[PDB]
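Here's the structure we're looking at; comments come further down.
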Amino acid sequence: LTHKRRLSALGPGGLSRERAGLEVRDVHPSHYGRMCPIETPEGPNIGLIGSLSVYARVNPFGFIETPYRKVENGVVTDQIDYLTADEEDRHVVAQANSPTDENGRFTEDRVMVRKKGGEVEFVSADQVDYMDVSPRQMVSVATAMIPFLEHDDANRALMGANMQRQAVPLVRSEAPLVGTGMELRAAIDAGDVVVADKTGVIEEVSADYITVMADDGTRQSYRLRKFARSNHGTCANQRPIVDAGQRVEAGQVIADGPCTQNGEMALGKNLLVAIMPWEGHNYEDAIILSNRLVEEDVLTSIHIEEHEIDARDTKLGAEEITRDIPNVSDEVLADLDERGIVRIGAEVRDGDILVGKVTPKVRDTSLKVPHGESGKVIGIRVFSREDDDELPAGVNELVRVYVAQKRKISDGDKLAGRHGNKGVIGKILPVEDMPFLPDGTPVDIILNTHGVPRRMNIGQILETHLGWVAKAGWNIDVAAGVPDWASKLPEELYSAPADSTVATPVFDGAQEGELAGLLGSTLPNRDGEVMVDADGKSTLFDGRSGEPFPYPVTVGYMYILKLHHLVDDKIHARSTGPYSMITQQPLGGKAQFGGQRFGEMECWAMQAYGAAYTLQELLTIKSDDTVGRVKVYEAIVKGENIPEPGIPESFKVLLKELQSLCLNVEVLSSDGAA
Amino acid sequence: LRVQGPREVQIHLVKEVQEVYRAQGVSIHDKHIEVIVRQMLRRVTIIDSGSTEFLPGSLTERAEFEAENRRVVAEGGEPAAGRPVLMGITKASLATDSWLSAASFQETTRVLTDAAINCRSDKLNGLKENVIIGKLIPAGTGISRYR
Amino acid sequence: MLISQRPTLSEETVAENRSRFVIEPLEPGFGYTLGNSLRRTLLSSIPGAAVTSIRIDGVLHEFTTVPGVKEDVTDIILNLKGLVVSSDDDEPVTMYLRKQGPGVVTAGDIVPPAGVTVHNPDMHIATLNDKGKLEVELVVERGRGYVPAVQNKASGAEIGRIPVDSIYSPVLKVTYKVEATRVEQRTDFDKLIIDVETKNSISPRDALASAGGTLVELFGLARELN
Amino acid sequence: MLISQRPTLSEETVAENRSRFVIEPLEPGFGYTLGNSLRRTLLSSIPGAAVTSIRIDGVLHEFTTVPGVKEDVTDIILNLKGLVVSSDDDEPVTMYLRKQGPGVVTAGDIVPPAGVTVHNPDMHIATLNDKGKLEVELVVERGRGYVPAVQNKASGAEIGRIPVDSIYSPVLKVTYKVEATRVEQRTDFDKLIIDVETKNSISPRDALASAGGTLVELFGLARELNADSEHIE
Amino acid sequence: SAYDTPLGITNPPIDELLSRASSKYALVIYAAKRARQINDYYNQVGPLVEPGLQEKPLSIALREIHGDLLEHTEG
Amino acid sequence: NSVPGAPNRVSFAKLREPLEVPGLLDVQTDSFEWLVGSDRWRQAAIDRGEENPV
Amino acid sequence: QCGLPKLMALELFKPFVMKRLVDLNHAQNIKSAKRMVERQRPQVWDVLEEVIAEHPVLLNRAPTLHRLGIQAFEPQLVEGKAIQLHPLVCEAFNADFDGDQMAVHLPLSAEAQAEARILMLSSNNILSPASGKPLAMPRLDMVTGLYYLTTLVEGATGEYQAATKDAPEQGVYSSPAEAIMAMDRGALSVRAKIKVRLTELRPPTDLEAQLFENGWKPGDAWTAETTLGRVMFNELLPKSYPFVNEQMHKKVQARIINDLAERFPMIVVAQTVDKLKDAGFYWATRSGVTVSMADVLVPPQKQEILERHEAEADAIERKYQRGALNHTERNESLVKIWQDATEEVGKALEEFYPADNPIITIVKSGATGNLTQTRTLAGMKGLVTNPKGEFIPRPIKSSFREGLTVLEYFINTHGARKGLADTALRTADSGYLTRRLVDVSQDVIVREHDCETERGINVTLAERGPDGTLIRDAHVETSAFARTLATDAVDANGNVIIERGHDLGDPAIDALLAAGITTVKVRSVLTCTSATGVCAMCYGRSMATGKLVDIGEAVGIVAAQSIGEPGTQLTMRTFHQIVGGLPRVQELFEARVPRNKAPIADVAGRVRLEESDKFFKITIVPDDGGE
Ligand SMILES: [Mg+2]
Ligand SMILES: [Zn+2]
């Protein structure tokens, strides 16, 4: 959804990352309500790529225009005008949150307004021409999905908005307890959910399709995508939510998408979080997880890899996909079918055969599972020119194999909230080791204190508090009268049951006093005990020693996202292998078994240590030398001393290159010419 | 340099650099600044060749200048006259003595021509030219004293 | 101020599956560590039974649909995660389930063999329309703690058989309180209360007995020496 | 069900009164199940006799110092606190120590009643100046663990009575650590280490054995409910 | 002053070894040449001190250095 | 509301939104409909008051 | 030690494991051992554990800003894909665990392994080579834990009491173990003041000579008037280290580690830092430091201050509307008034917070953060810049606790994007300066022990001032400290104080000050007469080792890295496209003619000044009688 709404300044006829200055990257006062100031990439594309504001539309000349309510004589009126920035500079626009009494007159005589200089001022209430239609007119979709946005620093809000886009789908989706009003419309407009076109009743429900009969009497059938691979490899499973015979109205969600529950978006899971340091295992933003999340697959995800192999022709004849590979063991081709394609449902190991192919010389050229990869063969697709496959020239057959892998959360995987509080899982603890509430419930996650104050994203703390107020119900006493702190709560928020979801929009939501009062008004637990005091803290017990911690700890519920930076493919290792040819240095690539680069700064560090021999190994044997490599590898294999290098190989080629230009280059000993 | 002289120039440069760092709350020891500044004042421009082989107007390392002056004066010749010259780190880098290192980052053909007609011998004192050759760096573990 | 009185243990039931066990008297500062040791043993090492693999007629692997059923195979396995069972012997036991036509396939539809029973037949597994035919073969086994889905090619070589993660823990929740019911405040004692709740495949009494038996053997190491 | 293998218990000695015991290999996560409770039983669950009160002549009140002795009243209280007394009778015993003349008065000068013993006679109690003298009566009794100084609201019928913190536990100090070990391709099995330091009225081995027996019975209370479904080793 | 049991590659303490050479750089080759000699012996004076089950030659050389079993001359 | 199946997420908002959030994909679809000169786009344009839009 | 993934270690140590597969006859042909290891057949793992033993590995994080960016560690096999990094070396790598990655290299030859084990090993690289200050020392959680452990609180349970004619002191314990027993029962607070008889801990110097005519030895009892936590902390230090009895601020821990590094072997301090790490983590876990909306206190004085400054702003508005003030000058005045308001609110917040509140506790403990961030959190954000870098006159009076209004947040975003955008340019400028310094420092190597010259430079140690007393220069640690003396320090009576050639450390500084020395002559590389490179004596001691620099060590690259590494902390050139910082540093090292040039006196003499309307003229009458 954000990609479709992306605005890119770089491209054909535009600018480039190489030389675009800060001037074009900087936020501008004309961006208000048109381009999001928060949601932009953090790398070299900083400022060059942004997002359209939620209320903005495009002028037919291509200019971005945003809606404003007309204001006259100090009374706001319902006429909406879409103004461009050039038009808006000729007006005075007031803040939407400005109070107005019956029929629209401003209560106070002075009002915040924006002015042509990109300025903000207290003008007279009769000096206003326009007003913003919503408090969040400036934010994009991903920014609007951050609760308590105004309590988070701009950098961390940017990080959270960016991270929301890289959250991987989970096997089961769960909507956040603390959310905005934006999840539902964002999910619906993203289009991954299936929506009924016209009012009717469900005739059929199946894991694959749903059939509805409209009031017109005509019939509609909807097909669900099951375990389909996304462009990034994430699973795009769609699920039916409606029951047979159910009333379904036009526009009603009929099937959930990969990251939706009951139509509204669900990018993460609600975890019971305690805010405390813990034995140094959450040091420097590391995260501690309960083993429950691994056991119950709370943070498990499915990934589908796609492999291709094509049978072609050459000057020396055609190529054959076949089971009859030369010299391969009888078992190694056991799971292959008659054509030589691995059967569906086979558990394929790293390096195992997927599709057998041979070519003239014959030779073994079969498709094999890459380094580290594994899973179940989920699907096969095949194309042949005998079927008018429309493949390019010089290819006779093509086979695509899909391998499905289910990954549990593991050490080194990144997690993050919606507030930019990213971290790496440093430890997973048994359920009995986690600090647990007096009720006996162990916390799901431990987040270190030392992160919050410095990073300036206390919105994660507030959410946590409200999260508890969302899990445990609340009930405000009204027998004598409404409490003062609750005097701005709508009558519908005076009480709610357990597990009740709430919305706290980004710039018009829960205030501090309301949240504190609700913390004081939470329902007790199953046994009648109020587990968390009015300050949001609880008396946790140490799961190892067993004694209570000497001070209460902040406990609540936080919405946590599993990010796509998983460990499985972020790890590299090498000890010799393929090499470059035009120059003889190693390769570099995730799937090419490449080695690590040694830059000049690392050479500087080695020289500073004075570790001459290690630097020589890195410079010559491990990188360029061919003879040195074969010799050293065989020396290690034979368990003998690594030979001390003699005359460098680079020097001998350089000497002949110099001599070819008629230069007499001579090696001199400390005692004389030699 | 022209008023107070070379040593006072080195002291002044170290003073100014460390003042800039101190005003910014950084804690670099003076000796690193001195190590850097020593290179900025490493060469002398020759006024008169005297009885030496030095070319007038040419830049000369102070150590070589003194060594040849003492040789000639102990052999009855007039020592060459020299003027200290202050150089930025960039120009000090360009004025290197090793033809290998100069060839590695200057116009290679000019460097090679100059070294060839002059018949320069490179002593491989620096780390850069030893890396270029592929030899053990002449520092730490790699020096003759320890090898 | 030496005390000759030995602790005593008693039970107070609160539900069919939950009870509070009182131990008193205890030395001051002693209740928390004893309660925590018992809690750790209860959460970690009480044996149980769980499903270890399943087969479905039309399914080759976990990532597939089955015609006529609302839930895909992954949802079916994740629903079976809610199945609680207790085989009386350690050897694996194969249960069978068969259903045709409309209806809700619940855990009561399972027809287990002797010595094993499903304690929550009301649990929902699947929903079948007119065309839905569901045949499921389940392998139960006894074990301890938690074990991930055993790799198919490692445990055996049967294709179509799809493993599942196994939780061998009949203990649901455990907590403890320690209170100062000291003797007339002339001298100090701690009173320990351990609230234990199980999945109803085993009573709190038997689970606590197992925890105590497990702990005594480990603490007996020091008794063997001189 | 049986387990991979039963643990083994080994011992090392730093000094005659300080041992270090090591249980290895242990099932993952039971090191914290064992060590903390073992330490608590070692500290608090071993009976022993200790000085519970004292009375020194000449300091009936204004308890600052006593003439004829360089040590202050509090220093003498500290010295008496380290006294390793042992009693074979549960009821309180009153004992007397008396010395005069210059020199030093040590624990060996005590003459305990029948069934009462002092294991550290060499311990220095006080130094006596020229023509000085010191007489002190000690109330000793049995208990477990550690007890703060007595509330003594009932006093006033006698003067000069000093309640002192009672160190009944024969164990002086205990500290436990848990570390990783390998038993197979599997990793992260528990190894439990515990330092035990005791007063010379007991050896660390005896303290550990008594604590282990106490825990065995105390958790056997639980298996008195039933015996089935435990680990077997 | 005293120090606790050196674990792993810490033993022998770096200061004890360093006291037997003009510099850390000298110690590096002092250990490396001896390790090469020991490995040659294993392949073809040999280790002067009780080796372990699978101890590396560098550890043996360092433990011999700690014991003052070797002498050297700088270049 | 304008979403029949919406779960009842209670909101802390005080101010009402006088304008609904527009179609979030309109930036793509309206532009493409202009490109192909769709009937819907033409009607919308003449409703906006554009003179004989092309 | 560092933790390596099992699969990663297997692939790195592939040939080394294959050798033992063939030698252990797990495989017959090495060409089959390759397949055996490549398939991870279960036998190989146990071989790896013995191949990996005592074979160090090099760990590197990018960018390598200085020497400590590469460190050697002993690999321990561990489950999972992630490398386990020791928390103390993180600050040397500038690493944190929000996603960072590190590269691992395996030395092969015996020489390379010896270099990794002796030179690059982490335990041998505690001190920074740039300043000699420790880097592998407690941080964050550990600092907070130790600060909580050693803080003294008044009124806690079990604290000391005076004799009152009715009871004794009531706060005395015969041994620290008795205090441990009291703490475990909840009778004694770890932070409560008590008196303890100590026999294993060396007393302070003030007490040692007073209590022991021939010094303290282990077993000799003394009475410490200190909290139990301080005793437990002191038990972590070496047996022969005097009792400190202080609240462990980060500065005090740095001082203690400096003492250990200067006066104890390297292994001793290496073990001590690990012990401090363990204690710090424990007491950080048990310090109770947590964040809640209740702990974020707002000072009640805020609104009165804001109303006062709003009255001042209204007065300026009246004066501007009266024509007495310019627009830009109005902006100036409003900016200054609101800066005063921000300072007032900061003072109010700092005085209102209780000493033990977690938010202020983290800052004041020196663990992390600063008071400015606290004021932004609970006070007021203050003034923020527009894209041109000018302060917007109207401040953000809201705090992040209250939550900003829409326009406050919008105007806040400008500087945030500025900072996000310009960081790469700052890094590039620092790297360029570092590269040029490295290029010029290519051949500066310690070539000989001593050039035997008597040249040197003068270093001022103190200024006598009015009282004629020992006012030592604050920055002396970077000028005189850690150098070789060029000539003997001599008093007014002709007696020496310190010998020629001595290492001018803290003891020497104290001796000189006690003797009334204000200036010394010290050897320097500026004056070294060595024919090639520099000599060890003129350079002095290595800051990392604390001993005379070894022959052959490349001081040039170390100096270049030391100068360049903190470059990003300096004020940078304008990227808006005289301020100091990096722009002037590049100016100084390039020997360019200053833009803000000032003339200097050619001759000594008396100044005759002939000022003009808008120019100055100066004449110097030389005291020598010259021109
Ligand atoms: Mg990071
Ligand atoms: Zn010198």
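So for chain A, numbering is Swiss-Prot's, and the shown residues are 440-800, 823-1135, in order.
If you're wondering, the header gives electron microscopy, 3.1 Å.
Heads up, the Cβ atoms here are built off N, Cα and C, so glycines get one too.
Under its mutagenesis entries, Swiss-Prot includes A:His442 to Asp, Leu, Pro, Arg or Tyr with the note: Rifampicin (Rif) resistant. Cβ environment of A:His442 (mutagenesis position): no same-chain residue six or more positions apart lies under 8 Å away. When secondary structure is read from DSSP and collapsed to three states, A:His442 (mutagenesis position) falls in the coil class.
One mutagenesis experiment named in Swiss-Prot is A:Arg445 to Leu or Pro, and its note says Rifampicin (Rif) resistant. A:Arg445 (mutagenesis position) counts 14 other C-beta atoms within 10 Å of its own C-beta, drawing on all protein chains shown.
For the mutagenesis result A:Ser447 to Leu, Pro or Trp, the note given in Swiss-Prot is Rifampicin (Rif) resistant; RbpA no longer rescues transcription in the presence of Rif, decreased affinity for Rif, no change in affinity for RbpA; tested in the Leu mutation. There are 11 other Cβ atoms within 10 Å of the Cβ belonging to A:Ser447 (mutagenesis position).
Under the DSSP three-state reduction, A:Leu449 (mutagenesis position) is assigned to strand. For A:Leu449 (mutagenesis position), the Cβ neighbour count at a 10 Å cut-off comes to 15, with all displayed protein chains included. One mutagenesis experiment catalogued in Swiss-Prot, A:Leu449 to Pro, is accompanied by this note: Rifampicin (Rif) resistant.
In sequence order there is nothing to list: of A:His442, A:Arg445, A:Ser447, A:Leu449, none of the mutagenesis positions comes within a CB distance under 8 A of chain E.
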